[PDB]
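Have a look at the structure below, then the notes.
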Amino acid sequence: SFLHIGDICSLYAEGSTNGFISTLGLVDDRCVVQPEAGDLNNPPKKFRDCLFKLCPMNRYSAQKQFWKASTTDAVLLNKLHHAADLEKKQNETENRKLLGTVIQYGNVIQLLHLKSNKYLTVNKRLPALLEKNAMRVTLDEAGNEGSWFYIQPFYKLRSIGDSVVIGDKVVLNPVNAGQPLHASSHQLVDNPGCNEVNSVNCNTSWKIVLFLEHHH
């Protein structure tokens, strides 16, 4: 039972705080873990909100150049706009070819939160809202380089190059945005009950729990 691009899973954190990554609405871009909401044997009531789709690494170079422009030249801006469209089209095409391919440890993936249709994203230039020395994690619709994560093995049963097995505990390590995804114990003031997910050197493990195979 291996994990594939296109599979839909939930991510269960095991750390100082245990729980599935979830969100706080369609507008609020904060990611959290609610320990009391549920666990592996007793999953939370709103599980629709804990679902992520495993996606390939999107190209963002042309998009970034365009977003960046800024610029006064309309001719240039149109060339960049076109290039960004060709890039988005290439992601669409290539990502379709990758559907159903097995994910190997060391691969770069993106995590699409299905309910909000946004990617889990690390912001290398922003501190987390609560945990001081950590970097901020947010939900971003288009995503960016901060949405790129290496999926690495938490334990040595499997190594880089091996297929990721369902139920495996992994490290979600940003490619260049910062440190591993962390399930902190920093409780949100406004909410219960919810603890901040951020990016910082940590020992959190993330268990990949399969919900639906890609072909569905």
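Our numbering is plain: 1 for the first residue shown, then up by one each step along the chain.
The header says X-ray crystallography, 1.8 Å.
Using the three backbone atoms N, Cα and C, a Cβ is placed for every residue, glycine included.
Database features, via Swiss-Prot:
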| type | residues | note |
| --- | --- | --- |
| DOMAIN | 100-154 | domain 'MIR 1' |
| MUTAGEN | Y155 to A (Swiss-Prot position 167) | Nearly abolishes calcium flux |
| MUTAGEN | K156 to A (Swiss-Prot position 168) | Reduces calcium flux by about 50% |
| MUTAGEN | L157 to A (Swiss-Prot position 169) | Reduces calcium flux by about 50% |
| DOMAIN | 161-211 | domain 'MIR 2' |
(request) Taking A69 and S70 as the modelled residues on either side of 6 missing ones, report their Cα-Cα distance in Å, whole number only. (result) 4
(request) For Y155 (mutagenesis position), just count the other CB atoms lying within 10 A of its CB, please. (result) 11
(request) Under 8 Å Cβ to Cβ from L157 (mutagenesis position), same chain, six or more residues apart: give me those in sequence order, or none if nothing qualifies. (result) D168
(request) Work out, from DSSP, the number of helix, strand and coil residues along the domain 'MIR 1' (100-154). (result) 3 helix, 29 strand, 23 coil
(request) Name the secondary structure element type, per DSSP in three states, that contains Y155 (mutagenesis position). (result) coil
